[PDB]
Amino acid sequence: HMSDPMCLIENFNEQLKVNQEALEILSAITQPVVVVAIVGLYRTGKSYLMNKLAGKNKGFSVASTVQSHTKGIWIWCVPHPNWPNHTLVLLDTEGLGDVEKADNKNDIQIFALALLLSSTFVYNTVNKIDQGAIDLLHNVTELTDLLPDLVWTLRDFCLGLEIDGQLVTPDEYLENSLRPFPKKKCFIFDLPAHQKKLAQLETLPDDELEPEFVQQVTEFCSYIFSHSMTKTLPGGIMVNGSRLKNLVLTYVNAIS
Amino acid sequence: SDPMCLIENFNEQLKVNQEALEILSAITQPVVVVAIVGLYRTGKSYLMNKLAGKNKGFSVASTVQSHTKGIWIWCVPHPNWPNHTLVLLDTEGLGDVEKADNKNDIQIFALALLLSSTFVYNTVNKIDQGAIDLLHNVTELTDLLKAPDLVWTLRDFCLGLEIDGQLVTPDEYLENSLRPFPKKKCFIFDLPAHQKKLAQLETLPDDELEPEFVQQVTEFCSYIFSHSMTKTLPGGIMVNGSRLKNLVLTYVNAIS
Ligand SMILES: Nc1nc2c(ncn2[C@@H]2O[C@H](COP(=O)(O)OP(=O)(O)O)[C@@H](O)[C@H]2O)c(=O)[nH]1
Ligand SMILES: Nc1nc2c(ncn2[C@@H]2O[C@H](COP(=O)(O)OP(=O)(O)O)[C@@H](O)[C@H]2O)c(=O)[nH]1
Ligand SMILES: [Mg+2]
Ligand SMILES: [Mg+2]
């Protein structure tokens, strides 16, 4: 359908306001939708990875400075690569913890909204699983209840996957980290390239990336394309683009 | 000659180690106390050994699990300031997912802060708002428990230092990030090894490390050696080893 993404939810001075042009594109989708949203700290490769789910080299804009780039929530509606009569809806979002914004409540509001619209929720962190990232995920989850399948991605991962002398998979690392989201999954990613090639990463063909990184991305994408389910609402109703439009309006209005 | 544990943390019970207290009380020279704090698995222990001018000291280790526990102390001669002892504090990193005791983290944070005359705050990739909020929270809390130079170290730094179209020094990046610790400084460090051969980093010589990283560590160390001052109590009272020991006892109680 769409050749580029567009802003679904604007955030100019921290006001969550829907964008009509994107809303109108949503309601013209009568197919069931798979909604994959991405959330994590800012400057963390989120936009760059989501473009991989689209199969295109560019899409959500990625930038290379210390300053945040993505604002609000962005949407890309494309045919599901495996699944006939299904549309893949990608939600790319403004990273949390931007020091120039310094507005945790706006952060929490963007988080909650991406978590409410998604059927697959991609939580993007760097190096390792941090307790603060778990606590934030938990707290937004509790707020989201009072008003999806978890894919925890670990970027620039090099620590030994080793707990008390035993080699573990990322999935077992994630499981070990959450002991005292029914469907959970955890994907690791190497440093995509050497550090001085990182700013131009978008323009680099697979040839010039870390070979393992390329396979880890294909692994991440294949899992999504073949396990991420149609967005579902209580009462065995299946969400199409029109119903997702209503949820966007419902949730935006309830948050503000 | 080798660091020893100052504050033990078995079962998240903070307790003083009498052997380290007794070494401190025999130091009559003024002390320059440098403490490092950051999230776990962030190369704190590795960096602190650079200040000691010894390739080995504080133990590092390379798996997803936390390694350093409690607070370790290492009293070494100041490299260029006669009759001054450089007291290095290496701390258990924050946010360890196996710990399930957020209160214990904050107490280690407060203790390191209360004892330091130079406080090194070690973060990865970027300054993020959660790290500032945590610094502010703990700084506010230590002023109650009392009823210091800040050096922000940015590890694995690749983002462009450019804000609103203008190049920034690390100092300016810190200042822009903190804009709504009287003395403040900031330092960037490249990825040290241009191969994620990071797990054996402690064994490599400088010629196999990233050269920019070697030069960045030297500048960090030079600043600590030239700018860090003797720990000072209110009233211009200058802290020697014997006085620092009683500081440790006072604050361990105030934190309990
Ligand atoms: N270290 C690292 N950098 C990345 C990765 N993916 C992308 N980048 C670079 O990180 C910078 C910010 O990426 P971006 O997609 O804008 O991150 P976002 O702010 O989280 O959406 C860009 O210069 C990217 O080229 C990764 O996996 N690791
Ligand atoms: N990526 C990266 N790894 C590092 C750096 N410094 C040390 N390491 C590696 O990171 C791991 C953790 O080091 P350690 O000092 O024990 O981390 P700590 O828990 O913060 O004390 C070890 O494998 C080190 O070899 C760095 O600047 N960048
Ligand atoms: Mg982005
Ligand atoms: Mg350590």
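Chain A is numbered as in Swiss-Prot, which gives 6-152, 174-206, 228-303 for the residues shown.
Placed from the backbone N, Cα and C atoms, the Cβ positions cover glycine too.
In the three-state DSSP assignment, the secondary structure recorded for A:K51 (GTP binding site) is helix. The feature GTP binding site is assigned by Swiss-Prot to A:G45, A:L46, A:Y47, A:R48, A:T49, A:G50, A:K51, A:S52, A:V67, A:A68, A:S69, A:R181, A:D182, A:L245.
According to Swiss-Prot, the mutagenesis experiment A:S73 to A carries this note: Does not affect GTPase activity. Under DSSP, A:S73 (mutagenesis position) is assigned to coil, being neither helix nor strand in the three-state scheme.
Taking a C-beta cut-off of under 8 Å and a sequence gap of six or more, A:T75 (mutagenesis position) has these contacts in its own chain: A:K51, A:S52, A:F65, A:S66, A:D97, A:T98, A:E99, A:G100. Under its mutagenesis annotations, Swiss-Prot gives A:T75 to S the following note: Abolished GTPase activity, without affecting ability to inhibit HIV-1 infectivity.
For A:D182 (mutagenesis position), the same-chain residues that are 6 or more apart in sequence and have a Cβ closer than 8 Å to its Cβ are A:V131, A:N132, A:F236, A:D237, A:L238. Record note (Swiss-Prot) on the mutagenesis of A:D182 to N: Decreased nucleotide-binding, without affecting ability to inhibit HIV-1 infectivity.
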Endpoint distance, Cα to Cα in Å, for the 21-residue gap that opens after A:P206 and closes at A:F228: 14
Binding-site residues (A:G45, A:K51, A:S69) in Cβ proximity to chain B, threshold under 8 Å: A:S69
Cβ-Cβ distance under 8 Å to A:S73 (mutagenesis position), same chain, at least six residues away: A:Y47, A:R48, A:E99, A:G100, A:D103, A:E105, A:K106
Anchor-to-anchor CA distance, Å, A:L152 and A:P174 (intervening 21 residues not built): 16
Binding-site residues listed as A:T49, A:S69, least Cβ neighbours within 10 Å: A:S69
